[PDB]
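A.B. asks: Structure in structure tokens, see below.
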Amino acid sequence: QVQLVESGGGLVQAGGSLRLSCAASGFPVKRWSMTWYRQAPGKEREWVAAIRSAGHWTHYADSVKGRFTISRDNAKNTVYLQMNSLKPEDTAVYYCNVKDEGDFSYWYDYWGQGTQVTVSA
Amino acid sequence: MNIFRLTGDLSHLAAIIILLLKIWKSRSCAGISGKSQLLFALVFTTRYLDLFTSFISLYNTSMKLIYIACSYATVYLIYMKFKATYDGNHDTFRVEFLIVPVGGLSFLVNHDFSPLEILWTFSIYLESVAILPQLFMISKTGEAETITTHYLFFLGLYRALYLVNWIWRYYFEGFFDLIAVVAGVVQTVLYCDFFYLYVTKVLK
Ligand SMILES: CCCCCCCC/C=C/CCCCCCCC(=O)OC[C@H](O)CO
């Protein structure tokens, strides 16, 4: 029902910056949330940043507070993750996930393919 | 995970079906607040107004219809079919001091000022205080012949599972809806007083 495509990943220096983008395609719903996850090699998946379809609400994991910025652009069906002052621990495959916040929509839960982000020491 | 919200909704639906069947099979709505049932029907009407608009799934549209049909049928049984057993003289709560302040609060305090967000915020706020006419009725008379133990159990399991859902989504997904959580805590505290009045006044 919804396909998500992520871009903006790659290799960058320690202290560098990157902006990821999650482009949404398909049939929309009125109220949704979008969350960025990452899965470093050998580790469990963890949430990074979270945003809703409207409002000023944002949430950032403790390890990325003050360095990452999540933002919306409904004119493009896109949500961005600005990652500033990257450290080698931020090396992971980043995934965006969109969920329908409406009732009775337990399986309207879609994920991108993932984008590699590597930070050299 | 999405297990706590699903089992919470199914527990909520079970409570709705148990009450509807209790009124139908016992041919009486003695002890039921028709005003609270009217408020719950208004919660589902304002939240699921995009029923025929916005098709997402067949489980989604039918479940919205099940809640509406069951809530409207319960209202029909209280005010039309079995109105002879409706204790109107005890269902004295002035719901104007609920709908009007909740309506004003939804326009004042919300996540985004848009018709669909205001409507959702209204149904969230209203659902948290929709049980108040039922609470004031039992507190006045000490009776709730139609309210059964299994009905209250599934309502309580519905509130407990939603609480688990808030904690799970916060810790594992970073998601939290401050409006939904604060209103949900108010609703859960009111249900606990609902359970406290039934156990202390109706039982013993
Ligand atoms: C008699 C009337 C009874 C009514 C009973 C209602 C019970 C639920 C109340 C919730 C208050 C809301 C608490 C959370 C408020 C959060 C506000 C917020 O985050 O607002 C963002 C805003 O959009 C930035 O401009």
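Each position is counted from 1, following the chain as shown.
Method reported for this entry: X-ray crystallography, 2.2 Å.
Just so you know, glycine gets a Cβ as well, placed from its N, Cα and C.
Sharing the record's features from Swiss-Prot:
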- B:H12 to A: Loss of binding to the sequence motif K-D-E-L (MUTAGEN)
- B:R47 to K: Loss of binding to the sequence motif K-D-E-L (MUTAGEN)
- B:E127 to A or Q: Loss of binding to the sequence motif K-D-E-L (MUTAGEN)
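Could you place the listed features in the three-dimensional structure?
C.D. replies: Just so you know, the Cβ of B:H12 (mutagenesis position) picks up 18 other Cβ atoms within 10 Å once every protein chain is counted.
Residues within less than 8 Å, Cβ to Cβ, of B:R47 (mutagenesis position) and separated from it by at least 6 positions along the same chain comprise B:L119, B:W120, B:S123, B:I124.
DSSP assigns B:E127 (mutagenesis position) to a helix in the three-state reduction.
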A.B. asks: For chain A, which of the mutagenesis positions B:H12, B:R47, B:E127 fall under 8 Å by Cβ?
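C.D. replies: Cβ contacts with A, in sequence order: B:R47.
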A.B. asks: Tell me, by DSSP, whether B:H12 (mutagenesis position) is helix, strand or coil?
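C.D. replies: DSSP call for B:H12 (mutagenesis position): helix.
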A.B. asks: At the level of the C-alpha atoms, what whole-angstrom distance separates B:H12 (mutagenesis position) and B:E127 (mutagenesis position)?
C.D. replies: 13
A.B. asks: Let me know the DSSP-derived helix, strand or coil state of B:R47 (mutagenesis position), please.
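C.D. replies: Once the DSSP labels are grouped into three classes, B:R47 (mutagenesis position) ends up as helix.
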